[PDB]
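Scroll down for the structure; my scribbles are underneath it.
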Amino acid sequence: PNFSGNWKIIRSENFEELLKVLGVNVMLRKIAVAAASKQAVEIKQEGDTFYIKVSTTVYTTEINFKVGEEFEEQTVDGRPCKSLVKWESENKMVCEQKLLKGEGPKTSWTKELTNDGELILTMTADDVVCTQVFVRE
Ligand SMILES: *C/C=C(C)/C=C/C=C(C)/C=C/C1=C(C)CCCC1(C)C
């Protein structure tokens, strides 16, 4: 696998529906959908160690993890969580998250490198799956 690269979003499906499950009110959902269309992802992968920078026009976040080791990040709506990433196949990984405080929908994400060279990210809250597709810059 080589997830390493600079990725630009080409498609974003069901993101508003995900935010709605997560309690985000309608105007903020619409503005977040617009922000998501400018999403860029930078990945550096060394073996099972990942550095990931996700950004939009006015915001940027760095995610560092090693597969199989718990780390801390935030859910989509912005709540701190404990995350754990495992491989599901050669080029797909899945992250399960657990809220640090309180309760809420069950969230997770997946990252996949397809044969055709796309990066597919999925983000899930309960029953609702958002799918985002990227290509290399
Ligand atoms: C491997 C790639 C990952 C884990 C990407 C995660 C992406 C996000 C947490 C994106 C979040 C965003 C929002 C919550 C609001 C709209 C802007 C986004 C898409 C950057």
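Here chain A follows Swiss-Prot for its numbers: 2-138, in order, are the residues you see.
If you check the header, you will see the structure was determined by X-ray crystallography, 2.0 Å.
Just so it is clear, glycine is given a Cβ too, placed from its N, Cα and C backbone atoms.
In the three-state DSSP reading, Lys21 (mutagenesis position) counts as helix. The mutagenesis experiment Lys21 to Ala is recorded by Swiss-Prot, whose note states: Loss of ligand-induced nuclear import; when associated with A-30 and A-31.
Under mutagenesis, Swiss-Prot gives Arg30 to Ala with this note: Loss of ligand-induced nuclear import; when associated with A-21 and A-31. Cβ contacts within 10 Å of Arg30 (mutagenesis position), excluding its own Cβ and spanning all protein chains shown: 17.
Under a cutoff of 8 A between CB atoms, and with a sequence separation of 6+ in the same chain, the neighbours of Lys31 (mutagenesis position) are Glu17. For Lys31 to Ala, Swiss-Prot lists a mutagenesis experiment annotated as follows: Loss of ligand-induced nuclear import; when associated with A-21 and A-30.
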